[PDB]
2 protein chains.
Amino acid sequence: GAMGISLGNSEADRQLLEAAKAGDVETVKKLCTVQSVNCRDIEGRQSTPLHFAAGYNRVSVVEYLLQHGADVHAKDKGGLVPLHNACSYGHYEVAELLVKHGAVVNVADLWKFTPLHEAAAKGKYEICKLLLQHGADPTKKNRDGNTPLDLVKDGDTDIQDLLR
Amino acid sequence: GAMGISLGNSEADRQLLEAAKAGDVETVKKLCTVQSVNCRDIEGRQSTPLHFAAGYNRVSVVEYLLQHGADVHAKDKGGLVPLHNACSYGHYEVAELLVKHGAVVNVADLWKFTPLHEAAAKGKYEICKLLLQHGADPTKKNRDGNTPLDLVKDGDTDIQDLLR
């Protein structure tokens, strides 16, 4: 078979990833099966449909995917899980959905950045509070020696106090 | 976070992948978690621990992995699922375990080779038989226009009649 230097996706998997990114729920429902639900974007960075849905704030797609076997623990090539994407782009309802379905809050990417580092940097108070309530550690250092507290907007006392 | 051109595995994931390949059950039991069971070999071809266990005939490791959330539908960069590996290397006990746990036998890689294509080409009677008992299609053509029957050893009537 294809063993060797060759790489790529089928059109079906490509269509599902695109649909998940676009929020095209009808195509997602059509193409999502036990086989395809966690397909990887081989020509990109190996994001899954859940990565895309989480990253583009497609709440009903995220919901549908979680209900049909989507893996909240899938990591892209840089160590990012869908919760990283939700927190980095500031999508609260997405982040709440993933967490309630068992996403690990203290997961670290390739550079040791956790979802709390991302939500702190982006300055999303409610997401930070959600993460902390579900066990996120505001003292974890990334590769630069920065904790999420260190990444908080300069002088922002409300979010500093929340993370303290 | 790490978003961008960066890529790589954690040391712990690297160790779980190597443990699965070596048949090191005790290290597998130590490192296999919900976060790690389906990690992808980023420096390699994005195989999972289950690909590795299946390809190296690590029967007890396949079993443990399957019982702890390993994904039979996970595809590597070239479209290969762990079942492809079992059939390419003629591992019957492993192929049997995979199909008991929901593996799809008509799955196709990047070049549209199915597990039946592999077992037929490799000439594994019992594996062929097992795949057919679970619905494998001997009429499916790969990218070359070859069905699994087309790949069977020249004039090998026992395997031809099986596939018919």
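Heads up, residue numbers simply count up from 1 along the chain you see.
According to its header, this structure was worked out by X-ray crystallography, 2.2 Å.
For all residues, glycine too, the Cβ spot is worked out from N, Cα and C.
Look at A:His73 (mutagenesis position): DSSP puts it in coil. In Swiss-Prot, the entry for mutagenesis A:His73 to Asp (Swiss-Prot position 553) states: Enhanced hydroxylation by HIF1AN. The structure shown retains the original residue.
Here Swiss-Prot describes A:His73 to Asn (Swiss-Prot position 553) as a published mutagenesis experiment; the accompanying note says: Enhanced hydroxylation by HIF1AN. Around A:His73 (mutagenesis position), the same-chain residues at least 6 positions away in sequence with a Cβ under 8 Å from its Cβ are A:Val81, A:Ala103, A:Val104, A:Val107.
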